[PDB]
Amino acid sequence: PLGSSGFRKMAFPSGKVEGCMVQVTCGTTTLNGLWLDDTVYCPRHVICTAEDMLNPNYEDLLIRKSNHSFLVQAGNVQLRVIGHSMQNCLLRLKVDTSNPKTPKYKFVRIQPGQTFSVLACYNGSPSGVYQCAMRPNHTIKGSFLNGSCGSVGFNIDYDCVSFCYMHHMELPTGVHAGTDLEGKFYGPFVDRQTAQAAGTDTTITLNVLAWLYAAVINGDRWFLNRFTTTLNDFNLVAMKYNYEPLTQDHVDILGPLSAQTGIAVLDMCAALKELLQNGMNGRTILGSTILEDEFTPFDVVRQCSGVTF
Amino acid sequence: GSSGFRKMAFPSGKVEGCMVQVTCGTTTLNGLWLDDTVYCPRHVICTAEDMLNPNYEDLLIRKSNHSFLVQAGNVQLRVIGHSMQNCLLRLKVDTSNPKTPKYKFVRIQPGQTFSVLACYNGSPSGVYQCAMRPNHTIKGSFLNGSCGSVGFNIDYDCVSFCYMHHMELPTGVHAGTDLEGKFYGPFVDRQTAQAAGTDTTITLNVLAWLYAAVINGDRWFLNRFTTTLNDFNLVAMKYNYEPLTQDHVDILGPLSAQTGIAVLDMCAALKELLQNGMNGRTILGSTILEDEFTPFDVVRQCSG
Ligand SMILES: */C(=C\C(=O)OCC)[C@H](C[C@@H]1CCNC1=O)NC(=O)[C@H](CC(C)C)NC(=O)[C@@H](NC(=O)[C@H](C)NC(=O)c1cc(C)on1)C(C)C
Ligand SMILES: */C(=C\C(=O)OCC)[C@H](C[C@@H]1CCNC1=O)NC(=O)[C@H](CC(C)C)NC(=O)[C@@H](NC(=O)[C@H](C)NC(=O)c1cc(C)on1)C(C)C
């Protein structure tokens, strides 16, 4: 139906979020802010200077700031800050103007394995959009340059924009860490430039299974077989390839796709099982040579059914 | 430090504000509303009996302005004029689109990349980045109901529209036109057996991608060898790779200067990768050589 091409890593239309991006400057430190109604949300380290990043005392640094300390700009117009407060690792700046482009929205905390669209921004101006998955080790493999902090991650659930991520930093392994819109970090990371490392990461088995279902839905079904497996037996095999242990909850999440295809989850696991033990023998799935793990069951239904927003 | 590397598309907001629904007879597809004009695939005027050998000249003359129903959300836009330009229809409406961004129509070259905003019934579904294949086809992800969807690039505040979706080839790839209605490739808008020319891997892009990996801190695939442009091509063509020209190398100049790796030396590395494979290793997380990133996309994502 979609073509013989292969699954495209599609991001949600970003228009509604672009309408919320602004630039926030505190002294010489400039980054991005999220403007919703009369509040601008941004990383608290915006109040930090060059040497204030090793181990900043945010509480004491903020005390020395007044509403006039923050320069907020939407396009070429200044947005007057009339109040400020810190919430975990975010700053909440009250402005005298409610964003006319505020979309229906909500803040949600994403869970490991789930995906979202990232709108990379610089100087309050959206530069690009791509799909990311919250890795099992609580980091995301994004693409960010200096000045990108404040950029946000989101999903669109029907007619509502669900914000789930705000960018704060990069780890030595070249991966990224951030918080939800309540300023709470995903993972054990802290917003300071100290020695911090992401734990060992694993392949999101739930997503790989969802991707195989997408392949079947698209007509790529050569890898399917006549057998089934137990969760226990599948996990013994999968964990050799550093795959996340599959749980009964993951099985259930795959329910809609299992129904659409009539293929029981454990039956698909048996297929995945053989793929890991015998490889693809040169063949491809959805035009791919490897097993994609950044497409959730929801992303599959979204792309295969043509859901609009 | 490393920036990371993703196949990112341009933000789609400026294009989302231009999408509308266009209906004629019982066929509904997407249209692009700019100022007081709506652009859409001319096959919207076809009936199930006109799919094989349609004469659009003859089909269109039998239409009037009221034969077209244009809708922006739940509001009807009155068509006050219509005309065909190559494979597109240009419908003049009685009201201007206030969301029209600064824009221009460009016909891109094979190998260049662009963002696609997949739409259905005039509503946005998703956005993704892709490359115009050397054979002019697009390896996209489209379901029926998606014609009228457009491809584009954004430079600052200006949207350069370069593609509008029209069809899918037997092989599963897609074909379309520029915003002047001229098809990319030897294709026509009718349901006849049509085949795309042989495709090739976009060599310039693979090289740009290797440079991306290097600026990002990965250098495992490099070697102490070098090669001539001619010797590289003799090997590359064996793997169905586009021949590399002196123009392509000059284009890689900036990336070459920034990394300290001579273009011909990078070609020597690519030469080794093609002949010996990746031995189970990965580059920028990929196990295959990626060709959907132009040299411009790399400098843009890796260095503003
Ligand atoms: C956003 C800041 C911004 O936009 O500021 C505008 C003035 C960045 C994003 C960063 C840019 C490069 N890619 C990105 O994603 N954040 C940022 O710079 C943070 C700010 C602090 C206050 C949280 N700093 C970092 O991300 C920093 N990371 C670290 O220091 C990290 C915790 N540790 C190590 O790198 C480390 C190495 C070793 C051997 O031990 N620890 C990087 C270096 C900038
Ligand atoms: C978009 C139109 C739309 O949205 O209409 C809604 C009412 C489609 C997009 C298409 C659907 C599936 N994937 C897609 O990308 N276009 C469209 O239907 C065209 C319309 C014609 C009038 C240009 N038709 C096709 O794309 C059609 N392709 C072909 O017929 C192809 C050129 N030839 C063959 O496939 C073939 C011919 C022979 C003898 O053997 N094979 C597809 C198949 C619908």
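We count from 1, first residue shown onward.
Heads up, header says this was done by X-ray crystallography, 2.0 Å.
For all residues, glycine too, the Cβ spot is worked out from N, Cα and C.
What Swiss-Prot records for A:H45 (among others) is active site, for 3CL-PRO activity. Of all the Cβ atoms in the protein chains shown, 24 others lie within 10 Å of the Cβ of A:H45 (active site, for 3CL-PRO activity).
Neighbours of A:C149 (active site, for 3CL-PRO activity), defined as other CB atoms within 10 A of its CB across all chains, total 25. The active site, for 3CL-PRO activity feature in Swiss-Prot is assigned to A:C149 (among others); the stated evidence is sequence analysis.
Swiss-Prot documents A:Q193 to P (Swiss-Prot position 3429) as a naturally occurring variant and attaches the note In strain: Isolate BJ02. Counting only residues at least six positions away in the same chain, the Cβ atoms of A:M53, A:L54 sit under 8 Å from the Cβ of A:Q193 (variant position).
For A:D252 (variant position), the number of other Cβ atoms no farther than 10 Å from its own Cβ, over all displayed protein chains, is 11. Under natural variants, Swiss-Prot gives A:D252 to E (Swiss-Prot position 3488) with this note: In strain: Isolate BJ04.
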Taking only the recorded positions A:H45, A:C149, A:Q193, A:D252, which have a CB closer than 6 angstroms to any atom that belongs to ligand 1?
A:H45, A:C149, A:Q193
Helix, strand or coil for A:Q193 (variant position)? Use DSSP.
coil
State the three-class DSSP label for A:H45 (active site, for 3CL-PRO activity), counting H, G and I as helix, E and B as strand, and everything else as coil.
helix
